[PDB]
Amino acid sequence: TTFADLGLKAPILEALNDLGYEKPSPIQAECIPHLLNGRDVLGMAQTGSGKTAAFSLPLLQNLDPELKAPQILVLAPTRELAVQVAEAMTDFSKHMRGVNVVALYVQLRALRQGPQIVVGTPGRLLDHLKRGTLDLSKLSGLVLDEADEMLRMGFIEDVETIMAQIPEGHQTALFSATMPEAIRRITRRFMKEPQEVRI
Ligand SMILES: Nc1ncnc2c1ncn2[C@@H]1O[C@H](COP(=O)(O)O)[C@@H](O)[C@H]1O
């Protein structure tokens, strides 16, 4: 199975070639078609599996590149992962003109540029959400990257608050290496008939 076999088109395929990705990882082969098809996905995988591209590639391909406003919001537990994911998203979109990524963990002028992808930690995202500097009215895709870690670090209240402010019509991808009950409950509250992927 190739990346083109998963339904990815030339701009993303070219970025993958620039990055030296030769073939999809298992989590990518399983998750990418579901997300391209507009499903919610519960992905059980950890760093090293390729989970970042698994959620990033399909949601990038699915956005409106001419809409200069946040369409993909990615929640991460740490400044380090937020920055890493934003860098990856920037690399995957290298051949998508006018598509821009912001990491929030300087922040004001980031959001004023109308980035289509915003990656951040829950506390800092929730600050800009309350301030109105973060517009989620046009959001199409929500990712929780390491939901179990956000729970464990004490951030789940803020995660829930963010998730309850998102407009009805959106895709959700939730990635978690483990499955605490509180994450099961988040899946039931906030996701629509999710495809569960554990290999
Ligand atoms: N399909 C792939 N082929 C080669 N390297 C990859 C692939 N997908 C992800 N990677 C790399 O694998 C590492 C783990 O990614 P992640 O699991 O998303 O943190 C990162 O260094 C990625 O650049």
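Heads up, chain A uses Swiss-Prot numbers, so what you see runs 6-110, 117-210.
Cβ coordinates are placed from backbone N, Cα and C, and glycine is handled just like the others.
Taken straight from Swiss-Prot:
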type    : residues                                               : note
BINDING : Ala50, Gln51, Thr52, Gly53, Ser54, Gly55, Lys56, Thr57 : ATP binding site
MUTAGEN : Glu157 to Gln                                          : Abolishes ATPase activity, drastically reduces helicase activity. In vivo acts as a dominant negative mutation in the presence of the wild-type protein at low temperature
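The structure, with features from Swiss-Prot marked on it.
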residue : record               : contacts (Cβ under 8 Å, 6+ apart)
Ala50   : ATP binding site     : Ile32, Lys56, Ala59, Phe186, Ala188, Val208, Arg209, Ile210
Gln51   : ATP binding site     : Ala188
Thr52   : ATP binding site     : none
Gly53   : ATP binding site     : none
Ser54   : ATP binding site     : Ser30, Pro31, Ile32
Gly55   : ATP binding site     : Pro29, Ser30, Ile32, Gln33
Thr57   : ATP binding site     : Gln89, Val90, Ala93, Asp156
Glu157  : mutagenesis position : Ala81, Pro82, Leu86, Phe186, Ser187, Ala188
Euclidean Cα distance (Å) for gap endpoints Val117 and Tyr110, 6 residues missing = 11
Compute the centroid of the Cβ atoms of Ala50, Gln51, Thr52, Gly53, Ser54, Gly55, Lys56, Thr57, then list the same-chain residues not in that set whose Cβ lies within 8 Å of it, in sequence order, for the ATP site.
-> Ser30, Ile32, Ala59, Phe186
Among the recorded positions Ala50, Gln51, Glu157, which have a Cβ atom lying under 6 Å from any atom of ligand 1?
-> none
